[PDB]
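Have a look at the structure below before the remarks.
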Number of protein chains: 2
Amino acid sequence: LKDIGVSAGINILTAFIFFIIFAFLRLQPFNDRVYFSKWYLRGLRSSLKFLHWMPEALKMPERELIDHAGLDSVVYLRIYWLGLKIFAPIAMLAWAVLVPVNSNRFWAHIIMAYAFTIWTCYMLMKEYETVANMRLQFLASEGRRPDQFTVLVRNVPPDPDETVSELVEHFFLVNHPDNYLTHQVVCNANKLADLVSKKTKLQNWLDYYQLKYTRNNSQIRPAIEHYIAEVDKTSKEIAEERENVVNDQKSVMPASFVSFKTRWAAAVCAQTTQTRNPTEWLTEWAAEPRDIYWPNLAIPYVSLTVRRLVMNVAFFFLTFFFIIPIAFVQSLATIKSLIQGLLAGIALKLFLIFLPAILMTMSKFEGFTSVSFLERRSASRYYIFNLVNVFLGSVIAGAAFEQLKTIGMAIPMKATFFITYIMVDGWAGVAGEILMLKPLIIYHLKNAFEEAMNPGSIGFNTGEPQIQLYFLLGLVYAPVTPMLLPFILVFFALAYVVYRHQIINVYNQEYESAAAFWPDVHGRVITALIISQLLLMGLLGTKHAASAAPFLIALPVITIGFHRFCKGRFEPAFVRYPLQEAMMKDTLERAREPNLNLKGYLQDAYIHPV
Amino acid sequence: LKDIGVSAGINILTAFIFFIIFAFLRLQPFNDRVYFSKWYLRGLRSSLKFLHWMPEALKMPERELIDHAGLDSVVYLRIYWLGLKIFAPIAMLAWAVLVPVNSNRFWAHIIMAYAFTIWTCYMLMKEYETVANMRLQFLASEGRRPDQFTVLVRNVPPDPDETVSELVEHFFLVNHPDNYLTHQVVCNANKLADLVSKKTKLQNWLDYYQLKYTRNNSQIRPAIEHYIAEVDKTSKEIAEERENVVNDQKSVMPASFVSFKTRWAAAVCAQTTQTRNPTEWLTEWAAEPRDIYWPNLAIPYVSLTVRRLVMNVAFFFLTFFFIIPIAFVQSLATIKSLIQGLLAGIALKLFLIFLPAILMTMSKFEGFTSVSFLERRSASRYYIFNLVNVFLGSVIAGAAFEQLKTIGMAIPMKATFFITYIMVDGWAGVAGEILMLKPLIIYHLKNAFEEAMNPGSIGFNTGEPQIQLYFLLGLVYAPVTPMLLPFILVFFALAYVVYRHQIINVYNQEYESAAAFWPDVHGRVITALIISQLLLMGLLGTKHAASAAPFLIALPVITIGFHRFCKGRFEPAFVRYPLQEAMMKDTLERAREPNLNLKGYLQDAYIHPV
C-alpha cells in the first residue's frame, strides 16, 4: 500500500505537471490551433490558472454540446459519467462494508456484491434508456445527411453479362418503386485511393525540401529530382488508374450505395432482408461518406467472413504472443521497489500504446466499411483483449509470480498492480492525452516544414476499451478489494472533465455516428458484470465459502437476463432505425424544404474521394 | 439383448396387427371418412392386402403432395426422410466400426463420431437448403392468402382518448402511405368465443338426447329441459356479449391486423421495427385467419413475457414432477422379465400420451397467437422435455437404478431401454397412430349420436418432438451403442411411410404454415448433435480416454459453428419473408388479376369466428 501510495503520488504529480505544461501550451497562442481544433473546424474562433480550465469544460451544457460536437462524443462523455454514476454509489456501499473485513463476513458482503450489480444494472438501464432517448431525439433533430437517405447493398449476383450499376438500378426499380432514388456503385479505387494518398504524402515530403533549401538545394540522398520523378510517376499511374476506373468490368464491385427519396424508404431497405439467399443483397445502414472507410470497401463479401476468421486467429496469436509482455509487467510488479511497482504499469501502458493502432489495423482488415463500426469493432477487440490479457492474463500472471487460496489470495494482490496501472494510464495517461503531444508535434512539424488541421478523432477504439477495462476492474474489485474503487472513480471524474474539454475544443467526430456504439458499450460493461460474477465465484469457491456459491449463481443469471431486457427494450433504438422515426422526420423535412432536389445530392454523396 | 429381441418382436407383431386391423377398417367403408379425411376435405373422393397400402403412399409424387396437403406436411415427412438420410449412412458407418469393439479402439471410433456429425451436418445443410428452397418456391407459388398480405401490430399506445381502430389507421396512413389497406382490430372475443364453443358443445349434447329418445324422452338427471335452459341462457349471454363487443372501449385490444395492398408492403412492415420503443407496435408476420389461435390473442403484450416466465416455471416444476414417472419407468426397465422391460417403454408412452396435450395448453397460455407458432413452441418445449427428462432424466434414472465408469457404463445399458421404447412408441406407437382410434371413435360417436369431419391436424407438437427425441437417441447412440441405430432407422422408414399415407389421406393442415418450423427442427437436431457431443465427452471422460477429449471439444465447436452458418445462410428464408420474393410475387399477381379488389377481402379475413 506504500507502493500504491507512491504510485498515486507520482501520478497525481504527473497529472498536475501535465496540467501545468498544458495550461502553458494553451496560453501560448502559436500552438493554439492544436488545442482548439473545434472552434476552428466550426470556424467559431480564429487567429491559479488551472482553476479556469476544468470548470470551463463543464460550463458547456448538454444539448448544446450535442449540437456542437456530435452525439457520439457527448455519449462517450456519458460513458465516463456512467462510470461515475456506477462507481460512486458502489464506492460508498463498498467503503460501508470494507471496514468490517479490515467466515460470516463474506455472507455480509455477497449481498453487497448483489447491491453492486443491481445498482450497476439499474444505472445501466436508466443510462441505456437515456443514451437511446437522446440518440433518437438526435436522429429526429439531425438535418439532412446522406447516411439517413441511403443504404449499402454489399453482395449482388455478378452472373449476367449486364453491369452491376444497371443491375442494382433494375433490382431497386423493381423492388422499391416510387422510393428508389439513385444507385452509386462502389469502385475498387482502393488502389487509386492508396495511389493518391502516396501522392499527397510524397507531395508534402517534396514541400519539405522546397521550404527547406531556400538558398541552395542540398538534396539529401536518402535528391529533390527523385521526388520530382516521384510526382511524375504517380501522375502517370493516376492517369492509368483513372482510365481503368472509368472502365466498368474490373473496377466496379458487388457493392453499391442505394439512395432513396425518403428516409423511410432507406429504413425499410436497411431493416429488411432483400433477396432469397441472404449471402447477397445484404443492405447495411450506409454510414456517411465522411464515415465509411473506403479502403475496406471493394472487398468480396464472400472473402469477408474468412477475413474475420483469420483476424480471430490473429487475435488469438496476439493474446498468446502479448501474454509475455503482460507477464513481464507482472514480474516487474513483484524507495526503488515502489518505483519498480510503478514501472510495471508504465511499461504496460507503453506496451499498450501500439495496441489500439494494431487493433484498428486488424479491424480494417476484418472488412468493416464504416469507420464508425470499424472503431466499434476495434474497441470490442481491444476489450476482449483487456479482459483476457490485461485483466485475466495479468491477474493469472500475478498469481503465478506470487508463487516465485492459491490464485484467490493473489488477485487482490494483483489489484495493487491495477491501482498502480489506473494511476499511470487512467490518471497520468489521460493527463498526457490532454497535451496531445503527438498531434501537437505533428502540427508543428507540418506548419514549420494554408490550414490542414485534421487533429484526430475522439479515439473511441483507444479510449473506450480502456474505459471498459476500468469498468471491469471496478466491478471485479468492488466486490473484492475496494482499495482500487476510489482510484478508478476519481479517474472517471478526471477522464470525464478532460475528454469533455477535448470534445469542446479539439476532438472532432471523424465518424458522425449517432451513439451507435452504445449497445457494444453496454454489451461490454454488462459482460464486465458477468466477468465480475464468474470471477467472484472463483474467489469465494477457492476460499471454501459454501453459502456464497448459490447467490453468486443467481446473480449473473439476473444480470444476463437484465442485459437481455435492455437489449430487447432499447437495442432497437440503435441497431434498427425505426420506421415511425424515419417517416416522421421525412414528413417534417418535406414540410420545411418542399422541392429538396436530393437526387443529385445523394448520387454525388457516395462517389469516392476525388 | 434377449429382452430387446422380444420387445422388437412384440412390437413388429403389434405393428403388423395394427396394419391388419387398419387395412380391415379402411376396407369397410362406413368408417372410410375417418381414414380418408383429405380427398373429402378436398372433395376429390366421396361416398396380401397390406402390400397395396405402403407402396400406394409413396406412389404420390413430391410437388403434387405439396400442392395436395400443404408444404408443412410434406416437410414434416421431409424430417422423416432426413432421419433416413442421416441414420442410414450413420448406421452403415457405425456397423462398419462396431465389429471391432464387440484403449486404442476408442481412438478409432472418435473419428467415426466425427464422421457421424460431419455427415449429419452435411445432410442437415443440404436438407435445410432443400426445405428452404421448396419453402420459397411454395411461397412464390401459393395463391392469394391473407397471411401474405397482412401483419399483426401487437402493442399500441392506448394513451389518447382516441380509439385503437382509428389510432392504428392513422399510424399506418402516416407511416405506410400508398401501401396500407385496412386495419382490423382484434376483439376480446375470447369470452364470446368460449361462450359460442360452449354453445355448440352443449348443442351437440342436446342433439345427443334428441336423436336418442325418439320414442319417449328418458331425460337423464346427470332432464332435456336442462339443456333447453342451457341454450336459452347461452343465447341471452350471447346477446349481452354481442352488445358488449359492438361497444369499443372494453372489447378492443392493443393489437390489430394491418393489411396492405401489396405483399411487399406487408413484408416491409413485418421485417422492420415500427416505432421508437420496441415494447409497442411490434409487427409479426400475421398467420392465416384459419391459423391464429384467437383465444390466445386479446392478451396484454405487457403480460406476455410474464406468461412466458410463469410457463417456464411451470415447465421446471413439470420436469421435476415428471421425473418420478420417468424413474418409475426406469425401475420397470431394471419370460416375464423381458415383458417388464417392455412395460417400461409402454408405460413411458402411456405417461407421455398426455404430455403433448398439456404442452399445447402450456403454449396456449404462453401467449403465442398463431397455432403454427403455437405448435412450434409446443414441439420445442416437448423437445427440451425429452432432452432433459426422457433422455437425460431417463438415462440418469437408469444409471441410478443400476446401482441398486459409474454412469458412463450404464448409459449404453439405458440404450437397451431406449430400444424397447422406440419399439413401443416409434414402431408400435406410430402403427397405432395409423388407426387413429381416437379420431375414428370420435367420428363414430358423433355421426351415430350433414358432415363435420375436422379430423385432426398433422400433430406437429406431438409427432415432431418425438422425431427430435429419436434424432437425439440416434446421435447419442450412433457414437456409443449402434444396437439402437437400426431400430430408429427402421422407425424413420415406417414413420415416413405411414405419416406420408396419413398426409395423403387423412391429416389436414390446421395451420397453413410454409415450413416455418424447420428452423426450430434444425435448431433442435443440431442441438441433438451438441447434446450428443457434450454427452460423448461425458462417456469418454469417465472412461479415462485422454486422447478423446480434445477432438470431442473441436467437434461440437464446428457443429455449433455450422449451425450458425446454416442460420445466417437460410434462416432468412423462413423467419424473414424477403422483399424481392414479395415484390416479384406481387407483380405476378397484379399481372394475373389486374383489379384484385382486395380491400374488402382482407378486411373481412381477420375479423373473428362468427
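Indices start at 1 and increase along the chain as displayed.
The deposited model was determined using electron microscopy, 3.5 Å.
Just so you know, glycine gets a Cβ as well, placed from its N, Cα and C.
Annotated features in Swiss-Prot:
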MUTAGEN   B:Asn102 to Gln (Swiss-Prot position 124)  No effect on the molecular weight of OSCA1 when overexpressed in a heterologous system
MUTAGEN   B:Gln271 to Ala (Swiss-Prot position 339)  Slightly prevents the formation of homodimer
MUTAGEN   B:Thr272 to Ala (Swiss-Prot position 340)  Prevents the formation of homodimer
MUTAGEN   B:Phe417 to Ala (Swiss-Prot position 516)  Induces a thinner transmembrane tickness. The channel is non-conducting in the native lipid environment, but can be directly activated by lyso-phosphatidylcholine (Lyso-PC) with reduced single-channel conductance
MUTAGEN   B:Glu581 to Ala (Swiss-Prot position 688)  Prevents the formation of homodimer
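Annotated features, which come from Swiss-Prot, shown on the structure.
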residue  : record               : DSSP class
B:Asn102 : mutagenesis position : coil
B:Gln271 : mutagenesis position : helix
B:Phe417 : mutagenesis position : helix
B:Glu581 : mutagenesis position : helix
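Rounded to a whole value, the Cα-Cα separation of B:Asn102 (mutagenesis position) and B:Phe417 (mutagenesis position) is 20 Å. The Cβ of B:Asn102 has fewer other Cβ atoms within 10 Å than any other of the mutagenesis positions B:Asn102, B:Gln271, B:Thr272.
With a threshold of 8 Å between Cβ atoms, the mutagenesis positions B:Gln271, B:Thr272, B:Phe417 that neighbour chain A are B:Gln271, B:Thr272.
Closest to B:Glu581 (mutagenesis position) in space, going by CA atoms and restricting to the mutagenesis positions B:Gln271, B:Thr272, B:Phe417, is B:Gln271. Long-range C-beta contacts of B:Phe417 (mutagenesis position), restricted to its own chain and to partners at least six residues apart, with a cutoff below 8 Å, comprise B:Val329, B:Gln330, B:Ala333, B:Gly341, B:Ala344, B:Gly345, B:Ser394, B:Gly398. Gap between B:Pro222 and B:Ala223: 15 residues not modelled, C-alpha separation 8 Å. Within 10 Å of the C-beta of B:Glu581 (mutagenesis position) there are 23 other C-beta atoms, taking all protein chains into account.
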